[PDB]
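Trainee: I'd like to ask you about the structure that follows.
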Amino acid sequence: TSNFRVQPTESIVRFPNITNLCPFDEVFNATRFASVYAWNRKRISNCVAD
Amino acid sequence: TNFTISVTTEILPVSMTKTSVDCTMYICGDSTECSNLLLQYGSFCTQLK
Ligand SMILES: *[C@@H]1O[C@H](CO)[C@@H](O[C@@H]2O[C@H](CO)[C@@H](O)[C@H](O)[C@H]2NC(C)=O)[C@H](O)[C@H]1NC(C)=O
Ligand SMILES: *[C@@H]1O[C@H](CO)[C@@H](O)[C@H](O)[C@H]1NC(C)=O
Ligand SMILES: *[C@@H]1O[C@H](CO)[C@@H](O)[C@H](O)[C@H]1NC(C)=O
């Protein structure tokens, strides 16, 4: 007829805790912006997705 | 004028190992949305079983 399966009880979460804050203000509300032909590329890493 | 009692061997297969599979678990797993989507597709894996 069917198959016998079990059900989960609680959820377990484990994530890498890089809680060093992400300065998105200097990239979003920046005083100076680059042009289309020469766009500035910054490799943002090791921060939070706030 | 003479005879030889020779012995020959013949090998013939009979059957194999019986295999039974299920669609809702092997195709996707424990997802409820997959089962809901498969319920509207008919009874293909029922016919396979
Ligand atoms: C028919 O062939 C068999 C062998 O295939 C012969 O048996 C041999 O006989 C000699 C002498 O009697 C023995 O030294 C051998 O050891 C025997 N062979 C085996 C395998 O045992 C038999 O003699 C033959 N028959 C005739 C009438 O010649
Ligand atoms: C990450 O580190 C912080 C403090 O350093 C801690 O409170 C948190 O539990 C850690 N996250 C883990 C272990 O998953
Ligand atoms: C610029 O961005 C910052 C980011 O925190 C925000 O606080 C501020 O209101 C924005 N505008 C001005 C005019 O500074």
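Chain A is numbered as in Swiss-Prot; the shown residues are, in order, 315-364.
Positions of Cβ are set from backbone N, Cα and C atoms, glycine also.
I grabbed these lines from Swiss-Prot:
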- A:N331 to Q: Reduced viral infectivity (MUTAGEN)
- A:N343 to Q: Reduced viral infectivity (MUTAGEN)
- A:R346 to T: In strain: Omicron/BQ.1.1, Omicron/XBB.1.5, Omicron/EG.5.1 (VARIANT)
- A:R346 to K: In strain: Mu/B.1.621 (VARIANT)
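Any idea what these are sitting next to in the structure?
Mentor: Of all the Cβ atoms in the protein chains shown, 7 others lie within 10 Å of the Cβ of A:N331 (mutagenesis position).
For A:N343 (mutagenesis position), the Cβ neighbour count at a 10 Å cut-off comes to 7, with all displayed protein chains included. In the three-state DSSP scheme, A:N343 (mutagenesis position) is classed as coil.
Cβ environment of A:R346 (variant position): no same-chain residue six or more positions apart lies under 8 Å away.
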Trainee: Which state, by DSSP, holds A:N331 (mutagenesis position): helix, strand or coil?
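Mentor: In the DSSP reduction, A:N331 (mutagenesis position) maps to coil.
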